[PDB]
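K.L.:
Please find one structure pasted underneath; my questions will follow.
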Amino acid sequence: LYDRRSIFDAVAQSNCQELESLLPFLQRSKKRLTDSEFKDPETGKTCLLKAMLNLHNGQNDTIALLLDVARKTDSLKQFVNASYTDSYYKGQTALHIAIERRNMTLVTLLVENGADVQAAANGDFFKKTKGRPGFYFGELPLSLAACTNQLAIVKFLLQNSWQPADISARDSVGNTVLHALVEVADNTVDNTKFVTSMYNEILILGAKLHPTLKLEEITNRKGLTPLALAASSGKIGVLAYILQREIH
Ligand SMILES: Nc1ncnc2c1ncn2[C@@H]1O[C@H](COP(=O)(O)OP(=O)(O)OP(=O)(O)O)[C@@H](O)[C@H]1O
């Protein structure tokens, strides 16, 4: 037998043995790894998510086993895609965390077992500090992966076989990855530099993958193109960058 507590402890120490008798348990009781009872009743955290927090050296194979179990009952999709429900981390999925942790291997794994690449992490933890904070990138995996300057994962999100990212999706505020990048600028020289070329990179990928899309024309919920946001919020280095590119 297994209660929520039993597994969460097993996960905490990366124990793949105490979960030997796992699969056969919810075969008898036909319980699901996704049942109400197997989540924290106030956050919506699952064992996979506990595993995501309890990393040791960016590794945990309780994950690999946990996923494996979910397919055998085919809890698979809704398991890998369960989100936080507390006001703080609301809408955060395991894929968000893998990226937050800069972990290709776990991004790769989650996407292959069908992580939703468009899932919006929209809780107060993913918007501007109360101050609380903090920190906004907004919302969507691609946006995250860019705003944290993680090119390879930006590429893997957009290019993968399993679910390519929608490069033009808008977060709750209307912002696309180009909008979010403008928001993440802070007018320091190294800041400009990284935003500026990640921006460049996104456009190069837009034009390579989906040529019809006029990315820089897309307005956030306040009617602002990325450029116009840049200028509304005194993000000058980037403003200068965006206009200089249009000039060629
Ligand atoms: N996206 C995140 N990034 C960084 N830290 C996070 C994130 N989400 C949650 N945390 C931190 O990890 C903690 C949860 O860690 P863990 O999953 O080990 O929970 P616990 O409360 O120690 O154990 P249990 O869930 O078994 O009671 C949260 O309280 C929070 O401080």
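The residue numbers of chain A are those assigned by Swiss-Prot, with the residues present covering 111-358 sequentially.
How was it done? The header gives X-ray crystallography, 2.7 Å.
Backbone N, Cα and C define each Cβ position, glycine as well.
For reference, Swiss-Prot lists these features for the protein:
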BINDING   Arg115, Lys155, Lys160, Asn164, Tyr199, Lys200, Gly201, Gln202, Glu210, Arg211  ATP binding site
MUTAGEN   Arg114 to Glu  Abolishes capsaicin-evoked current and binding to resiniferatoxin
MUTAGEN   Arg115 to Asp  Abolishes capsaicin-evoked current and binding to resiniferatoxin
MUTAGEN   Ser116 to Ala  Abolishes phosphorylation by PKCM and enhances channel response to capsaicin by PKCM
MUTAGEN   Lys155 to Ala  Abolishes ATP binding. Abolishes CALM binding. Impairs normal desensitization by repeated exposure to capsaicin
MUTAGEN   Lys160 to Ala  Abolishes ATP binding. Abolishes CALM binding
MUTAGEN   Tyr199 to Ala  Strongly reduces affinity for ATP; when associated with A-202
MUTAGEN   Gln202 to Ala  Strongly reduces affinity for ATP; when associated with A-199
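Looking at the shown structure, what environment does each listed feature sit in?
P.N.:
Note: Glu210 (ATP binding site) has non-local neighbours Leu254, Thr258, i.e. same-chain residues 6+ apart with C-beta under 8 A of its own C-beta.
Close to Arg114 (mutagenesis position) in the fold, though at least 6 residues off in sequence, lie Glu147, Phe148, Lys149, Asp150, each with a CB less than 8 Å from its CB.
Under DSSP, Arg115 (mutagenesis position) is assigned to a helix (H, G or I) in the three-state scheme. For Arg115 (mutagenesis position), the Cβ neighbour count at a 10 Å cut-off comes to 8, with all displayed protein chains included.
Non-local contacts of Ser116 (mutagenesis position) by the CB criterion (under 8 A, 6+ apart in sequence, same chain) comprise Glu128.
In this view, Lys155 (mutagenesis position) is surrounded by 23 other Cβ atoms within 10 Å of its Cβ, with every protein chain counted. According to DSSP, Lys155 (mutagenesis position) is assigned to coil rather than to any helix or strand.
Long-range C-beta contacts of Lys160 (mutagenesis position), restricted to its own chain and to partners at least six residues apart, with a cutoff below 8 Å, comprise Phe118, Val121, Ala122.
In this structure, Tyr199 (mutagenesis position) belongs to neither helix nor strand by DSSP; it is coil. Within the same chain, residues at least six positions away from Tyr199 (mutagenesis position) with a Cβ under 8 Å of its Cβ are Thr153, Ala231, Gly233, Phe235, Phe236.
Less than 8 angstroms from the CB of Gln202 (mutagenesis position) sit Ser193, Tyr194, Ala231, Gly233, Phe235, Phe236, each of them six or more residues away in the same chain.
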K.L.:
What's the CA-CA gap between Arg115 (mutagenesis position) and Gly201 (ATP binding site) in angstrom, rounded?
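P.N.:
With the alpha carbons as reference points, the distance is 23 Å.
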K.L.:
Look up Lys160 (mutagenesis position) in the DSSP assignment and reduce it to helix, strand or coil.
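P.N.:
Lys160 (mutagenesis position) sits in a helix per DSSP.
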K.L.:
Over all shown protein chains, what is the count of other CB atoms within 10 A of the CB belonging to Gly201 (ATP binding site)?
P.N.:
18
K.L.:
Quick one: Cα separation, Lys155 (mutagenesis position) versus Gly201 (ATP binding site), in Å?
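P.N.:
Rounded to a whole number, the Cα-Cα distance is 11 Å.
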